[PDB]
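A short worksheet on the structure shown next.
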Amino acid sequence: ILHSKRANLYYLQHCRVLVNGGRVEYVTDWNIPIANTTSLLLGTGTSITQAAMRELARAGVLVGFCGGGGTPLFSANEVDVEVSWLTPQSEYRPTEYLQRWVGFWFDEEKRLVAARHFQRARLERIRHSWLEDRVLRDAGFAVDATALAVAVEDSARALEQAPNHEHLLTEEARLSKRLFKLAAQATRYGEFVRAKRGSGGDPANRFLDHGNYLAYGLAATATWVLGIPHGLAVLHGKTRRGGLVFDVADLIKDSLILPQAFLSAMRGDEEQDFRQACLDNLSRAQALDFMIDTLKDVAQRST
Amino acid sequence: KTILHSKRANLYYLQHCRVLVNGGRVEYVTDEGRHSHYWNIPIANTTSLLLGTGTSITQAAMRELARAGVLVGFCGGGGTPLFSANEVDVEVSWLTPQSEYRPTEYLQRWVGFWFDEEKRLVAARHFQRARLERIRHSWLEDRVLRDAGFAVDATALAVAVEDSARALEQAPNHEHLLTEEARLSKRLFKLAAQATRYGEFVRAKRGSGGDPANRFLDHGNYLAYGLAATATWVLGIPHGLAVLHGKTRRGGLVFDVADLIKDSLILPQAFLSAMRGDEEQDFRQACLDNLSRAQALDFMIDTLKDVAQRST
Amino acid sequence: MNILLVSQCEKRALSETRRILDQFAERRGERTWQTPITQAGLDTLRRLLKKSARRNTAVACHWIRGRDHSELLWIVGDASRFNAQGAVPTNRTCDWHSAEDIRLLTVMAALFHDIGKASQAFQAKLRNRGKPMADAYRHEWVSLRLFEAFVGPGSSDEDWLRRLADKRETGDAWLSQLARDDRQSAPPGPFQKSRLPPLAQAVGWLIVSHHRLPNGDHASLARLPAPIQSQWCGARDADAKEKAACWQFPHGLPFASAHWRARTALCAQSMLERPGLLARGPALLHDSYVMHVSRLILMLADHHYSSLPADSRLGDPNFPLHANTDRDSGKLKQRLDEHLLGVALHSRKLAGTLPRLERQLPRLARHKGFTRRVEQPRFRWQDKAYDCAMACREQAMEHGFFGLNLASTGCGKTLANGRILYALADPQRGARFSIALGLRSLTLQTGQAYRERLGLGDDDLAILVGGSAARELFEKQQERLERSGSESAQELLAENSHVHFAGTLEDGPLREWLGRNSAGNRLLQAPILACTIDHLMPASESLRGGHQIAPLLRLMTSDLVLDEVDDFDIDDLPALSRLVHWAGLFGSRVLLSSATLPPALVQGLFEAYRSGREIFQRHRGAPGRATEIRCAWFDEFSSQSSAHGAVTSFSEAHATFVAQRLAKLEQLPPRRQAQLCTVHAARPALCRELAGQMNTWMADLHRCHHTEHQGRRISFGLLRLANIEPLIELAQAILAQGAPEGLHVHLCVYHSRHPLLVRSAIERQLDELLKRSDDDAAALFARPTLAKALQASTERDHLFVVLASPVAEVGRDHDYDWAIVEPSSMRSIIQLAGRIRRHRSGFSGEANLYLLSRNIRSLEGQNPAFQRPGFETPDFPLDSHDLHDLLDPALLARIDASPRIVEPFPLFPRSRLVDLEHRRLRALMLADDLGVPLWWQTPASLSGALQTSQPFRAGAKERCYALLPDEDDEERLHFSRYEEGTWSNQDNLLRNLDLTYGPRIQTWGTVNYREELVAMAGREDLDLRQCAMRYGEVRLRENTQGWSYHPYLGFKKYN
Amino acid sequence: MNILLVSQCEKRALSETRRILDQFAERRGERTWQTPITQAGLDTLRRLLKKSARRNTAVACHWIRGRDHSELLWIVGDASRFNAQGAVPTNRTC
């Protein structure tokens, strides 16, 4: 239920939230710490009432309606700002990460520093998931070990310098292009070229798109939890819609989604089974907690 | 495919119903004693929903609502806030869609200029300058209101607006701006009561009024808040980044945006409906007609754009 | 305008909706029409749709007000198919806490109700086609005795139930256990001691009172129903053979019939199965609500089934007994078993039907004239009252309502009452209320005035014209009805009474029992009813007959307004208190509308309403609610509201509101000044002297107050006299005296002895000519009737005088310039003052109201002088009859409701008129030094003792007369007399009256009987003689010599 | 503007017409919708109706220009089911 204990979020599934006697009770057909940091995430087969919303409103409990398992995040309550200028009088807990994000965002130098930190975290996740953890490999995802290490080292040696955002984007594209071929070799799926715009008919392409959608939903949940808007991107261009969501999701995109997609293509599993496997893997690695921690660290390590 | 969010006409206030998905359609159910009636909600033509007393929503219905960019708010019945946190009250708990990805230019401008107190009081002054202009426009230079029985004393309105503008020009800080706004609203209430030969009107707070004018004003505040929340979400600006009503109200940008049309379109219509013996549904439909005819949502969007652009 | 008609009708309603709408509009979809239309055409279409509307009818009409804004105009029929905005659902899928007990009691009493018709005497009387012989014992009494026999004395409330529940029981030996009042030793009453268990007693009371209330004689009242005896219910002095004949059953009681015993056993088993049913026995027996609702259902079912034709599909086909014979031929019609089973079936059906009456009956909703705010500062209390009522709506629905409209006369209280009772209703459903005027007879003009003031057509407001009739046919028609064996075949409402309604009567919920065009069905189907309090009194004051059904159903299914409620005579107050108690008993909400309500009367009525509401709350609604009556006060200056559970806090709140109203009333500018006039002390001389004085008096008043335009001075005046015969004598004296000097006088005679259509014509003319306003001389002089009269004569001065009885105080909105008034009571003085300059503003300061020093009844030397109308009695005498002593001189400066609303202290009940009135009212209504509270404190509702000890409209026994045209010749008119459903011929009792005209005096505001009769017959599309017998009645006290009739003076008694 | 949508569709076209029109308007009758709308939204609705239109599709949109004067805006699909003013026959026979 506790999707991310680092942020105090909870996932309710198949239960009706209502008020009887002045206390919210989830009457499933639970003991919840109702406080300024509760942050419920209602899921499949859940219905809420107006009284429940009122009692969750005079408790600082932000409420969001997410999909099945946690992603996507359809709609959620809006987080307020803790800036001294405003004086929000409520039981809520306004966040202070938007202030730091705005304070570092406009300077291109600090934006680039944060983007390079993002890429470093991405590569570290690749090396940890692909090599340090053999659970995926033992599941049937034997890899070329040394080749992946060489590619990760080359990507790090390219990202550690060459300023300008386009250079970092090109480096990320090259890393992904090499990584896709390495994964194809590892799973022996054969020749495979990713079809842009989600027009591919191969199992690998559709599974990768489904994983993209799930990761984007998780990143939206993380940004909503922290309170940063989606516009203030760090990697993508300032004109890209929902840039921050894409940047945050890219941390767990190539590390977890690609191997699971290739393994599900090998096994020939259905889309629902592949999605369930992806959700289980994302739960295992504390992906949401990792993205929250990475965003918090990026914000703090630039002040 | 659904209409552009700024070109949508409907707005729904719901009560004593159950909002759910029935056969792929977003519908609300009302219990008629021995039967249950399912009424469809035109999500492709609705800007936002307002769920009053005795409402409830499900995850599937909320998923289909947050797929056409339809906001959902949990208001309170009888023109009453959701609750009252001691000295402050919150009226609507907004559930803004998060899967839809919004433009990323106005948001950057707003976050860039928002953290400077002087640059944020400049924005409040610019917000009040448009409110005064639209009040003047609607009350005087438009015929639709006059043909429906609204006959405002042109000289009195002119002098009131001139005094309000003069006070605005010499505003030292936010408190004096709020005081001037309250004074203008009270004088406008008196003028509107006189114009529609409504008698003697005294404004009641926190939905304690009994006469039709007070109830209709308290109800129309919700429509104004819904339109303002829709506009702010469409531009991608968070509700919390207020410029004027951030001292006491959570999500104050909604109230600041709604103030542009609250005194210019809601106010005359409240008294016009009171004099006509209208129920709340008829007043709501009349207010929606006034907002759609005058393009209030487009005015809010354009005013937000202009404030953001001039902030630079 | 462009309108859009959408139909959701089904089955038979769809065909008629298509048939009607295809003529007014063009089709757009499968069930959608649309056409340009005008407002008049839209109203015509709506009324056509509402006339022929079934239960399945559902038509909505939309309208385009403002671009992108549609507006629902109205919904005809079932309004639940559309939401508030008029949309339709995309898919539709699937509080009485004592209904079952009432149903079981009613069914059992129906099964045992006519078991006494098995008597040999009754069977012989039914078969006796020869000369009728009155039965010694009433069949209800022997039915009760048979119930006592079956139940057995002293038997427990479970033993007899289980014995009757055993279908394998044919032990007719229980007949030996029966008693016989014909036998000697005076057998004890079936209700005393333990002759009946506490439940069989309730069933026995239902049996014994299914035709008339057990009114007997003689602590006794509190012990009811125990003191019921054989002498209480009918019984006649007959020989021993006749008395014995009523007890022998040769063919056996309907116990051998298999179906009857099976149904009885089923009912008994159902009663036994019910948890705790045999425990509420004593509670149910003394419960007025349960007993009276059960009796209404039983009596209505019996009335319906007594008229049905014979049925061979139920009951023993070859049963030897019979229940009734057809009145057309006299042949036997219904077997006793079939009658009892049918009465039980219809009783069960009615008990099931009753809870649906709050949603199945037509209501008035979406009315805008009741929600529209006013624009003039004068009528700005009508909005404060509406807001106050809306603030209370929920609490009033939850707990009840006792409103008091104390606004002064001329303020427009009718619209205020309508708006208040519409605000108290749920907006989604609509409103249903009655307007009970405090008049003896309601003319059609008053009903049309109510329709105009409320802005309602005849599709929303019905008018019950005429007045209530005391039992006259109780001796003749009852003979035939009892001979036919169906004593419950008399109409539920009177015969001459007509309900002027043109609304939804097609598929009403109670069409089966009431009829379709019957006057009870229109009385119940009308959302808003305009009747008199005398029409609703039979709900609580009906002793013999089914007259209590339709008023009672109206009381249960509507609210209540009591217009001019204080106009009732002091002796008739307890009847009104009983009516208010029963209005509070069946869930109605009462609003008193009078400007001169004394505190004692208000306190008594509030106590009655609270007592009734407690018992109502004990049977209908969420249990445990506290009896906190939502009292409200309305006035021309403000409106308050509070909850009160006792007469101790309500009195304080009323006193506070009265004090505030008096304080605001003192500051009002004066518009009426009263001057006392001393008259010089038989008829032809006293009337002549009065006519002599009222020439100089009228001249002085006209000189003081008048209207001037183009050098011509016209003034409208009123002369009110206590009685009619002195009024006619004084009219003759004035007429044969002429104008005083150069002052041309037009006289109008207006009292209650004219034909009803003639009276309505006089009222119609007086309500159109006496409408005035400030600075209206230009329009006043241009009015046609005034124009001709002014132009015909050459005198510049005209005196338009109205000579009126006390009938001109209620329902008349007239603005006079001056008035000469005889003193009867302070209320009369206040009401007549409230009419001189009631529409105009600006006072010249000169006296405009003249009060005679003493009334005619004092000049003649009669004592008490203030009686009929009045308050003086031998028990409460007055030490003087001169107005110079009975009135405070400070009152003449400003006359308003102040002396009547507040109670002066200390009370001098034999030197001040208002003090005497207050003393009498507080002596009767409350207590002070056969009390009214006994109606609800003791179970006196189970007998008619109270209705006889404190009768209503007692005293004079009037008879109905009319000027019926001859059948062969329409020109010839005959003075007839309604005797028993047949107009006899009484030309010998009527004579012409000769009137002498003085110099320069004609008559204005009169009418010709023939022209008005033919005009109203043409308007109503009725036969001329039928119109004369339906709306031309005159009630006159029986006089041996006869009467003298003149068209301009009405019927004057001749000796 | 206020528009009134009337459908005469049959068989497979009725299902799609209901599916499309229930998202843009509120029902008034069995086959009648009505909603306030803007010009851009009206064009969007018309193009959506015309994209997925079979041979049985027949949708008419009315408009109120001047009091007591309705005006047919357009007909999507089979225009023979309505007359010039947009009415419907009470009975059709071979």
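All chain B residue numbers match Swiss-Prot; in order, they span 10-321.
Heads up, header says this was done by electron microscopy, 3.5 Å.
The backbone N, Cα and C atoms fix where each Cβ goes, and this holds for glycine too.
Some features that Swiss-Prot has for this protein:
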type	residues	note
MUTAGEN	B:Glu190 to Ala	Protein is unstable
BINDING	B:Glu190, B:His254, B:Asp268	Mn(2+) binding site
MUTAGEN	B:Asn223 to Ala	Slight decrease in endonuclease activity
MUTAGEN	B:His254 to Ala	Protein is unstable
MUTAGEN	B:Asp265 to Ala	Considerable decrease in endonuclease activity
MUTAGEN	B:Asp268 to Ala	Almost complete loss of endonuclease activity
Under a criterion of Cβ-Cβ distance under 8 Å and sequence separation of at least 6, what residues of the same chain contact B:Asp265 (mutagenesis position)?
B:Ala133, B:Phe136, B:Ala237, B:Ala251, B:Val252, B:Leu253, B:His254
Starting from the Cβ of B:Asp268 (mutagenesis position), draw a 10 Å sphere and report how many other Cβ atoms land inside it.
20
Here the Cα-Cα span from B:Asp268 (mutagenesis position) to B:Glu190 (mutagenesis position), rounded to a whole number of angstrom, reaches 10
Near Mn(2+): residues not in B:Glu190, B:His254, B:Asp268 with Cβ within 8 Å of the site Cβ centroid are B:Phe136, B:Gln137, B:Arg140, B:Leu187, B:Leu253, B:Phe264, B:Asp265
In sequence order, what residues of the same chain, 6+ apart, have a Cβ less than 8 Å from the Cβ of B:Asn223 (mutagenesis position)?
B:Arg212, B:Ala213, B:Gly216, B:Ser217
Could you tally the C-beta atoms, other than its own, that fall within 10 angstroms of the C-beta of B:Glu190 (mutagenesis position)?
20
Quick one: what's DSSP say for B:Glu190 (mutagenesis position), helix, strand or coil?
helix
Neighbouring C-beta atoms (10 Å sphere around the C-beta of B:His254 (mutagenesis position))
22
